[PDB]
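Report on one structure; see the data block that follows.
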Amino acid sequence: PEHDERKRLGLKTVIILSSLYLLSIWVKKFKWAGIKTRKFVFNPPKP
Amino acid sequence: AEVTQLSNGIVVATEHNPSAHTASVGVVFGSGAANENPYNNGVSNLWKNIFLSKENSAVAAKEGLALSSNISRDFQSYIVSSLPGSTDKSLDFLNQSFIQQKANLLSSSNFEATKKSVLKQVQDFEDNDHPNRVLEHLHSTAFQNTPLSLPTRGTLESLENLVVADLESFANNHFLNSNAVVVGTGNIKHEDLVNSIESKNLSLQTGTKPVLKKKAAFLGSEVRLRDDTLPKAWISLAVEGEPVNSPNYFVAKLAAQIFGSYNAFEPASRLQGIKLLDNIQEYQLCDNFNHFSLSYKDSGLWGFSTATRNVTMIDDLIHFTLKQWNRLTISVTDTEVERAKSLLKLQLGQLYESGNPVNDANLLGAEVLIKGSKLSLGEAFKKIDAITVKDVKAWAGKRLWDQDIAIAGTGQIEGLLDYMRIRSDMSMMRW
Ligand SMILES: CCCCCCCCCCCO[C@@H]1O[C@H](CO)[C@@H](O[C@H]2O[C@H](CO)[C@@H](O)[C@H](O)[C@H]2O)[C@H](O)[C@H]1O
């Protein structure tokens, strides 16, 4: 009997979560940008 | 601090001091390390050293003259010191060294030896002067790929690639009349130094204007030089500050004065009225620190440098310092601003009015080369006394609150967290 109401809430839930998911990826990439592009250089120390 | 300036092609500026006992005369050029390239970097430090060459110094010593040369980011100086009366002979040495010794000082024997000297000199600095080496890397990462990033002494790589030709090309483009100011400080009078300059003549290397390029730009970044063999962690951190002639030049300096300097080993230093001290002395987060408001022609750097042996609590040192900085935007108190006013004056006083003529020469030249005349303390003190709590907050709200930072550090910096963690602390959470 909850069918109709179940699907209506499903549409709401899936649009919010899909958005939340894409949003979280963008946000994650931003907070990791400094580490992802971090550069290293080695200069053998003098003994 | 009182100025006097006239011109006749060659711009002359002096500042008499009846209680001097000596006098300094010299030339200052409006070009420093920020006017070099990443490949001829160090050419100025090179000039400084041949001017102070052993040979050249003997020729001055016999004359009762002492030589001095300072290479900075925006300016460059060559000053001669003598007794108050021997001033006539100092100008002769200056004229001789920069309008005749175009190949005397650049001999294969003198050059290769000097080059060899500044090379070991710089190798030592890079090897042992951790606090200054770090501060130099701060400028290097903050203004990367921009004029202001080049180290004043230059890099060992470009230093050892330099030849007499490099020295000459720099001189031909920067040691020009339009990019210089003859300076005289000490007890000598203005309307007397100009005469000895008019006594001679010529115009060798004149009419030409110095070269131009891209302007300095601050970039939020960091350079980490970890070295676990060192006994300390030396770090320097800063936001983009103020350039000379900025409306907030004094406000920024007052802000730095609020957090000041500190030496954990000096009893009186531990007693200063700086709230930050209550947070860092419990667990002794550092051996010392010092705030600064560095100002140059194109941009500035506002921040601090610290040295610490508490390698496991570096996150607290940084956290507490940046948390105090947030206060400048939201809660700095009246008394904190008033204590800063008093001490800024005191520091400006010790800077602009030391008994030293060579210090005043550099300050006079470098300043007239930008604004046209050195600023009097009386006027500086008036601008300082007018700074309100609101001025500080408005300023902090733009240069500090949630703004990009530049970091550099060497030694045992494992405890120095990532960029973002540091960058986050530039603001606070609120409703
Ligand atoms: C368990 C599930 C419950 C989830 C509830 C969701 C919670 C949402 C909280 C949202 C915002 O909370 C808010 O975050 C921003 C940072 O993003 C804070 O901003 C703070 O840092 C930002 C920088 O990133 C600064 O620009 C800003 O001036 C500063 O106040 C703000 O002061 C805070 O109020």
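What you see of chain A is 261-307, where the numbers are those given in Swiss-Prot.
If you check the header, you will see the structure was determined by X-ray crystallography, 2.5 Å.
Keep in mind that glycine also has a Cβ here, set from the backbone N, Cα and C atoms.
Copied over from Swiss-Prot, here are the features:
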- A:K272 to A: Loss of RIP1 from the bc1 complex (MUTAGEN)
- A:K288 to L: Loss of CYT1 and COB from the bc1 complex; when associated with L-289 and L-296 (MUTAGEN)
- A:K289 to L: Loss of CYT1 and COB from the bc1 complex; when associated with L-288 and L-296 (MUTAGEN)
- A:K296 to L: Loss of CYT1 and COB from the bc1 complex; when associated with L-288 and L-289 (MUTAGEN)
From A:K272, A:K288, A:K289: mutagenesis positions whose CA lies within 10 A of A:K296 (mutagenesis position): A:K289
Least buried by Cβ count (within 10 Å) of the mutagenesis positions A:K272, A:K288, A:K289, A:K296: A:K296
A:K272 (mutagenesis position) and A:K288 (mutagenesis position), Cα-Cα, nearest whole angstrom: 24
